[PDB]
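Participant: Pasting a structure here, questions to come.
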Amino acid sequence: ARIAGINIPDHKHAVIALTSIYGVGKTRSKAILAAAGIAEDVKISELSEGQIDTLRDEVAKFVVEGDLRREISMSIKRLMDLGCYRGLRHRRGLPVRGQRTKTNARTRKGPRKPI
RNA sequence: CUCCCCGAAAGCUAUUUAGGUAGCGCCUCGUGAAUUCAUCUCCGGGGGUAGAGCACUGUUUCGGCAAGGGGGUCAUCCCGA
Ligand SMILES: [K+]
Ligand SMILES: [K+]
Ligand SMILES: [K+]
Ligand SMILES: [K+]
Ligand SMILES: [K+]
Ligand SMILES: [K+]
Ligand SMILES: [Mg+2]
Ligand SMILES: [Mg+2]
Ligand SMILES: [Mg+2]
Ligand SMILES: [Mg+2]
Ligand SMILES: [Mg+2]
Ligand SMILES: [Mg+2]
């Protein structure tokens, strides 16, 4: 119950439990169990250590966790120092994908700030 | 009424005490006991004043160095220069 440096739940199906890894969604979690030869509905509790290791190498094929967290942070970093319009939206906390800001946009702005 | 000898104090402590009083200090008279007491010289002592000084406690002026702080020029998301 220790993959990619983190601990994954033991009472959950293998397909659901693997999604606890930053960088592995339901699709990738479905591919890994396929690449290892394990069913999806099997709890990782009753998984032999001879099987967990066969999952760890497959997870190594993907850029997950801190390496992904550094790639995403670098991508944003590249826009912000560039001065491009997208990086200016990241600077000012506004939405970047051309959404309306007259109303809404509270996910990027946060809760309301009275005058 | 007279003569002879010595000769103060106006301090301390306490006091419904403060211009009163009490004990002590200072005056007198008597008795007793030590080279007892004083001056000077030499010897043994502690000292924290005068003066001086500025390590300490504070205060003070000038210069040097400078953490830092602030005021600005950009930068500005974080940086920062
Ligand atoms: K818009
Ligand atoms: K008296
Ligand atoms: K007497
Ligand atoms: K004599
Ligand atoms: K002497
Ligand atoms: K001094
Ligand atoms: Mg999806
Ligand atoms: Mg639109
Ligand atoms: Mg006389
Ligand atoms: Mg009384
Ligand atoms: Mg009276
Ligand atoms: Mg003096």
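Chain A is numbered as in Swiss-Prot; shown residues: 2-116, in order.
If you check the header, you will see the structure was determined by electron microscopy, 1.5 Å.
From the backbone N, Cα and C atoms, a Cβ is placed for every residue, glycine too.
Feature list, courtesy of Swiss-Prot:
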{"type": "VARIANT", "residues": "A:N105 to H", "note": "In PW095; partially suppresses a rimM deletion"}
{"type": "VARIANT", "residues": "A:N105 to K", "note": "In PW097; partially suppresses a rimM deletion"}
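Quick one: how deep are these features, and who are their neighbours?
Facilitator: When Cβ atoms from all protein chains are considered, those within 10 Å of A:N105 (variant position) total 11, not counting its own. In the three-state DSSP classification, A:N105 (variant position) falls within coil.
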